[PDB]
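J.: Okay, handing you the structure first.
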Amino acid sequence: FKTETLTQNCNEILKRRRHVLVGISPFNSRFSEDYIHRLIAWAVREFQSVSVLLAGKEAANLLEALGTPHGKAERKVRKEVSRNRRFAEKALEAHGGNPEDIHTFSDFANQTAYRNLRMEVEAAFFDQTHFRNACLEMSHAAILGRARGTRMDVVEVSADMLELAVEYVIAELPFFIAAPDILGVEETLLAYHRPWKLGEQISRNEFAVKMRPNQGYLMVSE
């Protein structure tokens, strides 16, 4: 795996190799069982501690945006997240990591740190049109791949679909800006295979949202 970081501060965290938070979504086509094993093996080889972050309940909003009824969506999310969890448990075990170190982004709904971060992200979403637009672009990106990879037609992504999907973005973002606050680690890099444009904007202080100094984003590529 080749890696690229958001800023220079991200590079300092990377050099210490203390902890990586490996992101996995069952609704992104990158994440086969085989890839999850290769990715987690890499993470355990390269970092002192490895945790996994799975999609939370708000993944159902992505499926609903693409036409799945709510009840069916909840069931599909529970199923596929459980499947991903099992793959990650086996991969962590196989390589000397701890299969308990797996979380979804909705596991901390009642936790003070997560709630504080959610409030910060939501406040900016409602108050700042430029942040709202950046979030809507993330929500577009969260459904577009799936819309094209799993359908025969060319479905047009509507404003209504983005508004439904963006709950997913709001729910995950606390882990993109301050995962250590939530997980109780000294510092981390969130590792994922897509670039994250909004992260660069956040680090430049373009919004009423802050990238914590002990958080970085690590783009991984095979």
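Residues displayed in chain A correspond, in order, to Swiss-Prot positions 13-234.
Note that Cβ sites are derived from N, Cα and C of the backbone, with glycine treated the same way.
Found this in Swiss-Prot, in case it helps:
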{"type": "MUTAGEN", "residues": "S37 to C", "note": "Lack of intermediate formation"}
{"type": "ACT_SITE", "residues": "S37", "note": "active site, nucleophile"}
{"type": "MUTAGEN", "residues": "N40 to D", "note": "It is able to bind L-leucyl-tRNA(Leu), but has almost no cyclodileucine synthase activity"}
{"type": "BINDING", "residues": "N40, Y180, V181, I182, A183, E184, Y204, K209, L210", "note": "substrate binding site"}
{"type": "MUTAGEN", "residues": "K88 to A", "note": "Strong decrease of L-leucyl-tRNA(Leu) binding, but moderate decrease in the cyclodileucine synthase activity; when associated with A-98"}
{"type": "MUTAGEN", "residues": "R158 to A", "note": "Moderate decrease in the cyclodileucine synthase activity"}
{"type": "MUTAGEN", "residues": "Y204 to F", "note": "Strong decrease in the cyclodileucine synthase activity"}
{"type": "MUTAGEN", "residues": "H205 to E", "note": "Strong decrease of L-leucyl-tRNA(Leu) binding"}
J.: How would DSSP class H205 (mutagenesis position) in three states?
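T.: Reduced to three states, the DSSP call for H205 (mutagenesis position) is coil.
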J.: Listed substrate-binding residues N40, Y180, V181, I182, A183, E184, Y204, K209, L210 - what's their greatest C-alpha to C-alpha distance in Å?
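T.: Largest pairwise Cα separation, rounded: 19 Å.
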J.: Would you list, in sequence order, the recorded positions among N40, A183, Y204, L210 whose CA lies within 10 Å of the CA of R158 (mutagenesis position)?
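T.: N40, listed in sequence order.
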J.: Distance check, please: Cα of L210 (substrate binding site) against Cα of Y204 (mutagenesis position), rounded to an integer number of angstrom.
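T.: Pair distance, Cα basis, whole Å: 14 Å.
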J.: Could you measure between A183 (substrate binding site) and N40 (mutagenesis position) for me? Cα positions, answer in whole angstrom.
T.: 17
J.: Which number gives the other C-beta atoms within 10 angstroms of the C-beta of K88 (mutagenesis position), all protein chains shown included?
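T.: For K88 (mutagenesis position), the count of other Cβ atoms within 10 Å is 16.
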J.: Of the recorded positions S37, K88, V181, which one has its Cα closest to the Cα of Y204 (mutagenesis position)?
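T.: Among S37, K88, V181, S37.
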J.: If I take the Cα of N40 (mutagenesis position) as reference, which of the recorded positions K88, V181, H205 has the closest Cα?
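T.: So, spelling it out, the nearest of the recorded positions is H205.
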J.: Closest to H205 (mutagenesis position): which of the recorded positions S37, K88, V181, going by Cα position?
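T.: Minimum Cα distance from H205 (mutagenesis position) across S37, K88, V181 lands on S37.
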